[PDB]
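J.: The following block contains the structure, expressed as structure tokens.
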Amino acid sequence: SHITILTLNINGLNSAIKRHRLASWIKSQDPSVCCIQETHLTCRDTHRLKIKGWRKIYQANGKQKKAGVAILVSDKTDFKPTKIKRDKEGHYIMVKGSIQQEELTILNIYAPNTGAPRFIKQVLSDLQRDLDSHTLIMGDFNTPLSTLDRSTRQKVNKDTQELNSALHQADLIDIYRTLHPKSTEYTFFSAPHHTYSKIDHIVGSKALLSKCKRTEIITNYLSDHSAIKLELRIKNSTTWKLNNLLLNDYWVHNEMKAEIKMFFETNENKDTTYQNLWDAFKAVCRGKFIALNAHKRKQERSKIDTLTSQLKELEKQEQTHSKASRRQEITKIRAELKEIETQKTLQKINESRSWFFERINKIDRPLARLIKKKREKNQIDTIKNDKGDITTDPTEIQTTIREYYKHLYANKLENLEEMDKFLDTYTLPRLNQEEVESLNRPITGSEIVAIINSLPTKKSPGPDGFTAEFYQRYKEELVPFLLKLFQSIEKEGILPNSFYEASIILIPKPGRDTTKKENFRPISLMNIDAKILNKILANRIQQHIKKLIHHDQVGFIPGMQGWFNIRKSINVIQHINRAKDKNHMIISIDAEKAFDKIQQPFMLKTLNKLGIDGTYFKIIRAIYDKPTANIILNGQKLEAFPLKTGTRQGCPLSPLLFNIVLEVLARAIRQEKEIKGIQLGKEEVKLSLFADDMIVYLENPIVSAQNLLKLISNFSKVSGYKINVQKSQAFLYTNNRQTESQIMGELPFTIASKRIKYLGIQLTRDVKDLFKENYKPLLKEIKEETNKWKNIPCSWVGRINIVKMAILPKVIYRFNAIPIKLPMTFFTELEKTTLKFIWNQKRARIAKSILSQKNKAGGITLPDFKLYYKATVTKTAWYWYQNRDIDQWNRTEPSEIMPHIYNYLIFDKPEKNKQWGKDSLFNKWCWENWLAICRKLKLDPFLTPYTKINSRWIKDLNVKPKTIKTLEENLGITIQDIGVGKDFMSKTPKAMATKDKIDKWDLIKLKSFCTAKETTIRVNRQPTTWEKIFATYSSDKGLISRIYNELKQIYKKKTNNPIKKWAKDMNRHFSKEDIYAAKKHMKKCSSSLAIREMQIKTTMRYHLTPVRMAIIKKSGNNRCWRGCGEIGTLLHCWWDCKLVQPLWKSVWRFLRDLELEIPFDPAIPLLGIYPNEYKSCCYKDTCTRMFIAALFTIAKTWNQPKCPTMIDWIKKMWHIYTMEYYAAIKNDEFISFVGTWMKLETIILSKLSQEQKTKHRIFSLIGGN
RNA sequence: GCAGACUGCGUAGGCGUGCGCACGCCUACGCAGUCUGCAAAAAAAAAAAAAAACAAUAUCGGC
DNA sequence: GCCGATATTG
Ligand SMILES: Cc1cn([C@H]2C[C@H](O)[C@@H](COP(=O)(O)OP(=O)(O)OP(=O)(O)O)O2)c(=O)[nH]c1=O
């Protein structure tokens, strides 16, 4: 073990290309510590020095752009800083700390070029107290220490002798001279003097020499000065993870195909089982990927390799003898190396910039991680230990964590008889024979390939490096081998030993003290193939889960939505409020460390008791046979500690198995008649909640809660399911204070007299406070959450997407959970804050009406929270119409009236004089909203094509229910299928059969009703989209989106369109076709949202012109902000301005140079409204980019007397060109890109001179140079 | 010259209250009218994907 | 419809 410390005088870091190339070179050297001098960064520019892959970066920056220092410590180096001193001018930075329990004192110094020894001595006197036997003084000393440090071999000056004396008194020595007494190497070459000299030195105490390993001066072309690289011995491999980018090269892809094929053609035979063969293939592919990555790195910089080899040989020749022609050749080849490295670094940085440009403002990773605060460092370094100690020692903290989790997962409680007794007491659903054989059906390549295709991307790999992009890429050839492996696994029931491998990582629990070990959630990364097998099993069991779990559970269950329970719970609480005798309670049980306290033997026993037997259960038992988990703590893979209990918390199959296991407890609670839950109408609602979270409602708590605790204790004893009774709240209701007190006594639960947080919702003790506890906070939160974004660096489009991404999901979730009649003040406040954020505390530049309108209007669909609220509220009508027996949440309401009538009211008569209850919280408001929408559509909502066969019309025909059952089971469910008029029972042979099968009285009743003229006309008319939205769809997926789109269409205000105003001030009527074309162009002018944002801003008259400012300020100066002396109308500023005209004239010179005779029409560039006769999109693709570049050019200098120069337009065009080039290469759209850019590149290259393009880095990309 | 706030006029729908009318609230709505952040923009931001998984749900968009 | 991305609950 050695510590590599590197020092370098980079002579400024302003050049980004030089920054990264030093950052790429420093990556190659892999130093343990790096000291950098003359960063040319200010305290304001500390943001600039942000390098990926390195976190602990300490900076000392001066005010001016002359100095500034920083120290980089390798992530492989565990330096624990204690005290830091920084120079206000960057000449020095002090840092005291320890490395691996070895104290280390590091000093960085940049002495002035003149009189450095005196300045250094002053630093020594100031830091005399800080020097110890572990001192490292670094930086730019600006002086040589010995005669051998100068090429001229000139005597060390008297200042050096005094400086050396000062170092000697401080027991500090020149390490390089000590370790290389006879080395005459030098770091900097002085061109004016033609002399080499070693003026940067590594100085430390002699005691460190025993630790010192090796020091060397590494001549480099990245800077005039060479770095000194010292290795320091300390008292004594990471996991390989495949890189997605590696798969993008064709050569490596073909090589991997060939390697896979040759392996499975060579290593296949009878003597080996397919599991061990698969593991061997994994290892071989791992080694092959490592080797081919090395080969790819070699080839990619092979030119650099040969050039640096030539430089090494010629530099050795120079050192042994220096020659003038050798000097000039060395200089030329060094320039060649610089140009090649600049080429590669520009490639890399522009590829990154293109990636950002393609996602600059979209709702995507860049925006999501811009909005989110800087990630809190999950790398733990000190935790309140078991007894009382905070602790910091890495090995002791690792031991604490590892032992904690090893003890957590090492418990099976082998008491199978007790598990049998518990399971054979609460009869629970069993899968029929058909479903059993469905689970055990053979694995099909179609199934595996479907899983692979659905396999999430951009996900961390498991203990093996393969990252689920590897399987997708080699899907076509791997899938057969995966199928063979799964066939072997199902036949034999033994998994490859690599399947059990998993990597636990400790993610902090939000809102919890990270210093406690117990507050970390261990999430598991599993081998992707193991995850494929587990996803297969999870999908298999999921095909039958609906009948396997009661609808009380809505966590991890397809098609069930969490808000169900919320509404249910709230209804229950409302009932409690309305009850005369309030003797009841609700408890929010929260499982402690669920998925980890689950006992695998009990889970397997439950699955066996469920009828899951055979191949599927064999594989389930195998996957839990010998699971293992390594804890990747601080990047170190700790020991294995096989987890004897719990279910892997990152496994696809774990949620389903946990739900199945806890369904046993749910069934037990429901069966127990002495745990009587609240009774609403004709339904019993004992308990319902997400997977591990449970909420129970109980009557007569004194006894029911005690019985519940007894049952939970039995379940915990039998299965390990433990509840943290302390962190498990409850509302208690009793009409006697003494009863409340004694219940508090017996019950071990903490009674929350105000509220309970529950699925992100503040359930309120009294429902009347719901809003005050749920929306008023949320609204306030949004305000706060947006106030910290006041200065967020995003454009109005970026802010709109930020709202849509961060606030909208939160607001919609709140609406879904609590669709109570919200006062309009809430929506006014929410819209006000949202808009104010979007326009950063200024007046909205674009009309809210324009943006709110659909994307057809060219905008970005500024979300309308009022319409989202209405959509969410009216959504419940879908469940009303469906009348599902599982949505018990809907039927739990005040029962003043016959509660059964809710599935009605949708496409059936209104029960005039019949009230739904003043106490109704959700359904009454949904009814009001649904009626409002139906009235707005001016449709009849009581008899429609989708009226169910039995809602009230047939019922009001006093039809026997058996007749309704016959009609339902024969033909369909809607009146339409029955038919009306001529078509009554006259459209299918089954219709005739039913017509014959009904009794004469009911038959004639249906004849009288259906064939009536009014019903015929009201049922036959084609159904509107709003009705298909609640009848045609049998699934509630995407329902809010569809309802909101329909509402958007319905409530589409007639706004003051700004394209029409462009027509007006251009005195030229635009045809509807012209408006449509302008909107289409604004929609698809470019993929990147910066280009589209520019086009949208120009089209929507975003830029406020001197006319606007004159009117608002009432000042008469309408003169354009350029000295043009004309009126400052928008068309002037964009098109008609003598200072803006030359740019458009140049653009038209380019157009004609492109053999394009297009009219000199402002509409074409400013809006894309091409003349009707001109429709050749081939040239439009280029013209759009040319025009938008011109628009950017004008906008940048939108108000300066400065003329938008041609060169600015060229530069912006090339910016777009490079971004699109790399984006297309990554997206494989290269042919279209060349088609739309080749001629333009040719003209641009011809127009410019070599000097100008070189200065602006305008080297061609499509064509070689 | 865009928009919201907001005064008033007023259409219609609903809910609650009172004895066809009156009151209170809300919705959607057009009109006239006062403002009102204001320099001017491009700041560059980096904003970084890349590590920390899993199930389900919702949203958005592009194809 | 798919196919990416984001948040919501665990
Ligand atoms: C929050 C979260 C939960 N889960 C799963 C694993 C958990 O066992 C299960 C329930 O989570 P929670 O109930 O939210 O957490 P918990 O009950 O395990 O924590 P505590 O013991 O302190 O109450 O959901 C994840 O897989 N990933 C996650 O990020």
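Chain A uses Swiss-Prot numbers throughout; the residues present, in order, are 6-241, 247-1275.
Backbone N, Cα and C atoms are what each Cβ position is placed from, and that goes for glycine too.
Take a look at what Swiss-Prot says about it:
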- A:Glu43: Mg(2+) 2 binding site (BINDING)
- A:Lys519, A:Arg522, A:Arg531, A:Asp600, A:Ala601, A:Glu602, A:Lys603, A:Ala604, A:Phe605, A:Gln659, A:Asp702, A:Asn734, A:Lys737: dTTP binding site (BINDING)
- A:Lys556, A:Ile559, A:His560, A:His561: Mg(2+) 3 binding site (BINDING)
- A:1242-1260: domain 'DUF1725' (DOMAIN)
- A:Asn14 to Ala: Loss of endonuclease activity and reduced transposition efficiency (MUTAGEN)
- A:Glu43 to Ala: Loss of endonuclease activity (MUTAGEN)
- A:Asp145 to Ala: Loss of endonuclease activity and reduced transposition efficiency. Reduced transposition efficiency; when associated with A-147 (MUTAGEN)
- A:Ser202 to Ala: Reduced DNA nicking activity and reduced transposition efficiency (MUTAGEN)
- A:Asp205 to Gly: Loss of endonuclease activity and reduced transposition efficiency (MUTAGEN)
- A:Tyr226 to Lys: Increased endonuclease activity (MUTAGEN)
- A:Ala701 to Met: Reduces transposition efficiency (MUTAGEN)
- A:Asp703 to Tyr: Reduced transposition efficiency (MUTAGEN)
- A:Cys1143 to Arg: No effect on binding to RNA; when associated with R-1130, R-1134 and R-1147 (MUTAGEN)
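Tell me about the surroundings of these features in the structure.
T.: Note on A:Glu43 (mutagenesis position): other Cβ atoms within 10 Å of its Cβ, all shown chains, come to 21.
The Cβ of A:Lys737 (dTTP binding site) lies under 8 Å from the Cβ of A:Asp600, A:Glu602, each of these being in the same chain and 6 or more residues away along the sequence.
Close to A:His560 (Mg(2+) 3 binding site) in the fold, though at least 6 residues off in sequence, lie A:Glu673, A:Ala676, A:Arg677, A:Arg680, each with a CB less than 8 Å from its CB.
Among residues of the same chain six or more beyond the domain 'DUF1725' (A:1242-1260), those with a C-beta under 8 A of the stretch's C-beta atoms are 1160, 1163-1164, 1188, 1191-1192, 1195-1196, 1220, 1223-1224, 1227, 1230-1231, 1234, 1268, 1270-1273.
Around the Cβ of A:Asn14 (mutagenesis position), the number of neighbouring Cβ atoms within 10 Å comes to 24.
When secondary structure is read from DSSP and collapsed to three states, A:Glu43 (mutagenesis position) falls in the coil class.
Cβ environment of A:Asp145 (mutagenesis position): A:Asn14, A:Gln42, A:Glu43, A:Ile114, A:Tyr115, A:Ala116, A:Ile204, A:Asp205, A:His230 lie under 8 Å away, each six or more residues apart in the same chain.
DSSP classifies A:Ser202 (mutagenesis position) as strand under the three-state reduction.
Counting Cβ atoms from all protein chains shown, A:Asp205 (mutagenesis position) has 26 others lying within 10 Å of its own Cβ.
Within its own chain, A:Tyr226 (mutagenesis position) has A:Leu321, A:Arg344, A:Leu347, A:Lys348 as residues 6 or more apart in sequence whose C-beta sits under 8 angstroms from its own.
All chains included, 21 other C-beta atoms sit within 10 angstroms of the C-beta of A:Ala701 (mutagenesis position). According to DSSP, A:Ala701 (mutagenesis position) sits in a coil region rather than a helix or strand.
Sequence-distant contacts of A:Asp703 (mutagenesis position), defined as residues of its own chain at least six apart whose C-beta falls under 8 angstroms from its C-beta, comprise A:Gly565, A:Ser598, A:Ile599, A:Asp600, A:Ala601, A:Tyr768, A:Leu769.
Sequence-distant contacts of A:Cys1143 (mutagenesis position), defined by Cβ-Cβ distance under 8 angstroms and a gap of at least six in the same chain, are A:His1113, A:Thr1115, A:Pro1116, A:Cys1130, A:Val1150, A:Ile1204, A:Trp1208.
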J.: Counting Cβ atoms within 10 Å of each candidate's own Cβ, which of the binding-site residues A:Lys519, A:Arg531, A:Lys603, A:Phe605 comes out highest?
T.: A:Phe605
J.: On a count of neighbouring CB atoms within 10 A, which of the binding-site residues A:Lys556, A:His561 is highest?
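T.: Counting every other Cβ within 10 Å of each candidate, the maximum falls on A:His561.
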J.: If you measure A:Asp702 (dTTP binding site) to A:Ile559 (Mg(2+) 3 binding site) at Cα, how many Å is it?
T.: 14
J.: Which of these recorded positions (A:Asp145, A:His561, A:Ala601, A:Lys603) have a C-beta closer than 6 Å to some atom of ligand 1?
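T.: List returned for ligand 1: A:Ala601, A:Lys603.
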J.: Under a three-state reduction of DSSP output, how is A:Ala601 (dTTP binding site) classified: helix, strand, or coil?
T.: strand
J.: Using Cβ atoms only, which residues of the same chain lie under 8 Å from A:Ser202 (mutagenesis position) while being at least 6 residues apart in sequence?
T.: A:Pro149, A:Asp154, A:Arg155, A:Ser156, A:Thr157, A:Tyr191, A:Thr192, A:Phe193, A:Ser195
J.: So how far apart do the dTTP binders A:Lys519, A:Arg522, A:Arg531, A:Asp600, A:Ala601, A:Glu602, A:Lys603, A:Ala604, A:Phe605, A:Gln659, A:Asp702, A:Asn734, A:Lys737 get, largest Cα to Cα in Å?
T.: 21
J.: Nearest of the binding-site residues to A:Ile559 (Mg(2+) 3 binding site) by CA-CA distance, picking from A:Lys519, A:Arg531, A:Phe605?
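T.: Out of the listed candidates, the nearest Cα belongs to A:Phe605.
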J.: Quick check for the class: what is the C-alpha distance, in angstrom and rounded, between A:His561 (Mg(2+) 3 binding site) and A:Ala701 (mutagenesis position)?
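T.: Distance (Cα to Cα, whole Å): 12 Å.
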J.: If you measure from the Cα of A:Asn241 to the Cα of A:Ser247, with 5 residues left unbuilt in between, what do you get in Å?
T.: 13
